[PDB]
Amino acid sequence: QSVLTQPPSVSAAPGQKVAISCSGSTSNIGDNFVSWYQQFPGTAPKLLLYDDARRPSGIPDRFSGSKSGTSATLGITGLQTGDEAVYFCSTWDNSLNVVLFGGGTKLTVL
Amino acid sequence: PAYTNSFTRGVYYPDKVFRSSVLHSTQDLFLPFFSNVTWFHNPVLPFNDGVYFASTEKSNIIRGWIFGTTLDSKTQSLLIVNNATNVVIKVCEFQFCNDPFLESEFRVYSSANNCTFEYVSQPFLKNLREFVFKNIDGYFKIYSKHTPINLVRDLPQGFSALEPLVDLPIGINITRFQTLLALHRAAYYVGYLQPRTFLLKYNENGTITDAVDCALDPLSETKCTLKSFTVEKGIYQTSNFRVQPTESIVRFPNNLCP
Amino acid sequence: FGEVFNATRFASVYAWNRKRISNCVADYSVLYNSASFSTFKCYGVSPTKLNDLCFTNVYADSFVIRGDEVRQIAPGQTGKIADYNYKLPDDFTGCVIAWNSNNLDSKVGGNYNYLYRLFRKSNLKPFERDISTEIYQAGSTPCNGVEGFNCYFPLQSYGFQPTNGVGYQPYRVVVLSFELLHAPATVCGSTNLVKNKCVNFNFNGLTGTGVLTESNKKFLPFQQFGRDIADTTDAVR
Amino acid sequence: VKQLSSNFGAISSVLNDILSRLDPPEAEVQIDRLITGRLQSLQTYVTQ
Amino acid sequence: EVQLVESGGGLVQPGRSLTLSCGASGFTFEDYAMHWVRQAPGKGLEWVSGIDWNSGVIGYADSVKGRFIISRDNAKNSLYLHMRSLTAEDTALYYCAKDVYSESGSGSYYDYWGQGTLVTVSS
Ligand SMILES: *[C@@H]1O[C@H](CO)[C@@H](O)[C@H](O)[C@H]1NC(C)=O
Ligand SMILES: *[C@@H]1O[C@H](CO)[C@@H](O)[C@H](O)[C@H]1NC(C)=O
Ligand SMILES: *[C@@H]1O[C@H](CO)[C@@H](O)[C@H](O)[C@H]1NC(C)=O
Ligand SMILES: *[C@@H]1O[C@H](CO)[C@@H](O)[C@H](O)[C@H]1NC(C)=O
């Protein structure tokens, strides 16, 4: 069973660009665009990116990122305090016929 | 409550048929000539087989109507709403609130279940707006006309025929009625249709230009029997006059078995 | 109707759902002339009759039934699966369509997607979705644990492997229910125009014989046909 | 002319609809009622 | 606004069964596919079950296959998950998920997430 791979935790100073990488098998990420979810600790997950770069209403333009090949990249710019959250990349797998959820990356500011 | 007179108003097109220069006498639910129309300026009014709803100018406030036997989730209720862009008609089971109005909207009901109909069209609605709602054999009908008027203290003294707009096959009972407003941080007259006989007058283009009501006065009944709008000097036999029975007595003669 | 037929997944017989069809024209004839379905049985309905005469409140029921037990799911027919899963009224005025789903509904690994209620306290009434999650109890043998006294669990996963026989192989069957109701709306399913000739004409509800010529009278946009004195139709749109 | 659209007791005032939706054994009586009504009307016209 | 009410989640013994009920409001329930996602605290999100407009079962997580049953009623606007053979691994927080794509085959993302209920499986 393919598992989406994400770095455990990332820490950056406010105003520093943040890159998050999601690693998946060709059948999952290659067939359908990954969906990013921003979950604040102790809160229900909120969709951050739909169909890769496209952003759902209520998501800041500074949030960005491009998926190339089997890797999905989330780019965060103009980072601020209180933006700390756990990010999950989710892409359904045609071969596995099950939705796949990434381990998650713990973004934070000191 | 501040009744007013409807000077020959509320005449719609009875059927989708072209008649030219033909004085046709139709028997249908019309609003009687020179009647009493309540001047509101939002109670739950009865339907009573039809309604001649109007609006003085309404300055874009009159924005829908609610139709329902119970106005609760127990039975289906009809709902016509104007969202200022399109007309929205739903027949879902709504739990209508006591004070529904229209930014603050969507408060009109709470529960929306067992939806059966959905329809979106161009919006229905200084400016005189007239409407006739009628429900015959499960085919809810809406007639209308939107003519520009001035001196809008009360309904004008003129004739205007209502072209049909929509024929909804809702099929539900309609017994209660209440309009909707747009509360912001101006009046709507109501008349009632009764079974009457009219003598509609069509011009060369098929538009009704005049009509006479065959119950208003003896002259109108004479015009209807002659099927004309001008009657020459004479004496015309119009109808019959029969006294009706009152009490229906029964009398029988004054040896019980043991 | 095609979208329901081309659904990626079909509902389990226990989870069968009713889909309301209304406010749209339905081409029943297309289904027959397609002939893409292994089985097709119309009870109380004739295919030509269904086109000409229609019933309001059409209902579509989706469930996967093994070809061998497809017969059990019939009006006036009682079967283990029919009694506890889907029940059809004997006086059914409806057409049932069945086609093999081995290509997409059959998995070599096997599918826990389709489940059936082997055990139920009472036979289901017609058109009753089954909803009894609790195991057999009856107060004779009640507890979370399984006594084995006819208790077990009603829902069991169906097995649909390619190796399985054609009767075992999954079949997609849809039930269409036709009834006449008070509501006016109905779902019902056109030659050319010959001018300057005696022809029979069948305009939208208006029938008669006569010569049709282009006219100068212009109707109001809501007026269909015209008349005259004595009320004999002499115009049409 | 205007008394050609009267039932005279039949279900319908048009022959085609009666012939279409009734069994020919059963539509006979309705056709006969229409015959009688129309013949009576034409006789009164000719007499007057 | 779509609100996903969560209930039927409580401390339970391992060899017992438990039903989770999700309430759907602010959107048509039949129009949008509904999914179950669980996340144990300190662990990544794990997809559990999926269903569609036709109520056909899209599938189950391999770990929960044959022990979990998913069902929904379009009329009641509610979906129910039946859990059997519950284990310590099963213990997690189950959040209702609203899916924009009924087929969920491709480009399917969760527009709204339920607050969730805490299933605890212990002796
Ligand atoms: C209207 O009501 C008034 C009193 O409310 C009455 O005098 C009058 O006759 C009524 N008009 C008609 C046409 O009945
Ligand atoms: C929905 O409405 C139909 C027809 O009005 C009725 O037969 C049915 O029982 C209703 N169901 C519910 C759940 O209200
Ligand atoms: C309207 O009310 C009458 C009175 O009981 C009832 O018989 C009839 O079924 C109702 N019709 C509808 C469409 O609700
Ligand atoms: C009827 O139609 C004519 C067409 O030219 C137009 O002048 C107007 O709409 C009507 N005129 C009269 C005299 O009714």
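Chain B uses Swiss-Prot numbers throughout; the residues present, in order, are 26-66, 81-141, 154-176, 187-246, 263-331, 334-337.
Just so you know, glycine gets a Cβ as well, placed from its N, Cα and C.
Swiss-Prot documents B:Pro26 to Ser as a naturally occurring variant and attaches the note In strain: Gamma/P.1. While the structure shown retains the original residue, Swiss-Prot records the natural variant B:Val83 to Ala with this note: In strain: Omicron/XBB.1.5, Omicron/EG.5.1. While the structure shown retains the original residue, Swiss-Prot records the natural variant B:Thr95 to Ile with this note: In strain: Iota/B.1.526, Mu/B.1.621, B.1.1.318, Omicron/BA.1. One natural variant named in Swiss-Prot is B:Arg102 to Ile, and its note says In strain: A23.1. The note that Swiss-Prot attaches to the natural variant B:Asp138 to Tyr is: In strain: Gamma/P.1. Here the residue is the original one, while Swiss-Prot reports the natural variant B:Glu154 to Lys with the comment In strain: Kappa/B.1.617.1. One entry in Swiss-Prot concerns the natural variant B:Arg190 to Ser. Its note says: In strain: Gamma/P.1. Here Swiss-Prot notes a mutagenesis experiment, B:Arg190 to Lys, with the remark: Partial loss of biliverdin affinity. A natural variant is reported in Swiss-Prot for this position, B:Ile210 to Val, and the note states: In strain: Omicron/BA.2.75. Listed in Swiss-Prot as a natural variant, B:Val213 to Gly is described as follows: In strain: Omicron/BA.2, Omicron/BA.2.12.1, Omicron/BA.2.75, Omicron/BA.4, Omicron/BA.5, Omicron/BQ.1.1. According to Swiss-Prot, the naturally occurring change B:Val213 to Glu is described as follows: In strain: Omicron/XBB.1.5, Omicron/EG.5.1. Under the heading of natural variants, Swiss-Prot lists B:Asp215 to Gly and annotates it as follows: In strain: Beta/B.1.351. Where Swiss-Prot documents B:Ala222 to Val as a natural variant, the accompanying text is: In strain: 20A.EU1. Quoted from Swiss-Prot, the note on the mutagenesis of B:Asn234 to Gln is: Increased resistance to neutralizing antibodies.
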According to DSSP, does B:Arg190 (variant position) fall in a helix, a strand, or coil?
strand
So if I measure Cβ to Cβ from B:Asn234 (mutagenesis position) and keep only same-chain residues at least 6 apart in sequence, which ones fall under 8 Å?
B:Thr108, B:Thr114
Please tell me which one of the variant positions listed here (B:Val83, B:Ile210, B:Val213) sits closest to B:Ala222 (variant position), measuring Cα to Cα?
B:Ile210
Between the Cα atoms of B:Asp215 (variant position) and B:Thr95 (variant position), what distance do you get, rounded to the nearest Å?
7
Taking the Cβ of B:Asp138 (variant position) as centre, how many other Cβ atoms lie within 10 Å?
11
What are the sequence-distant neighbours of B:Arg190 (variant position), meaning same chain, six or more residues apart, C-beta distance under 8 angstroms?
B:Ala93, B:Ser94, B:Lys97, B:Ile101, B:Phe175, B:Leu176, B:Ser205, B:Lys206, B:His207
Measuring Cα to Cα, how far is B:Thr95 (variant position) from B:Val213 (variant position) in Å?
6
Using C-alpha atoms only, work out the spacing between B:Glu154 (variant position) and B:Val213 (variant position) and round it to an integer in Å.
28
Report the variant positions (B:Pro26, B:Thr95, B:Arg102, B:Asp138, B:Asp215, B:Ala222) that meet this criterion: Cβ distance to the nearest atom of ligand 3 under 6 Å. Use sequence order and write none if nothing qualifies.
none
Should any of the variant positions B:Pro26, B:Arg102, B:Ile210, B:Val213 have a Cα within 10 Å of the Cα of B:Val83 (variant position), which are they?
none
Please name which of the variant positions listed here, B:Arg102, B:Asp138, B:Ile210, B:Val213, is nearest in space to B:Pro26 (variant position), Cα against Cα.
B:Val213
Return only the integer: C-alpha distance in Å from B:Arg102 (variant position) to B:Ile210 (variant position).
19
Sparsest Cβ surroundings (other CB atoms within 10 Å) among the variant positions B:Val83, B:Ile210, B:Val213, B:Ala222:
B:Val83
Reported as an integer number of Å, what is the Cα distance between B:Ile210 (variant position) and B:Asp138 (variant position)?
30
Please report the distance from the Cα of B:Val213 (variant position) to the Cα of B:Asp138 (variant position), rounded to the nearest angstrom.
27
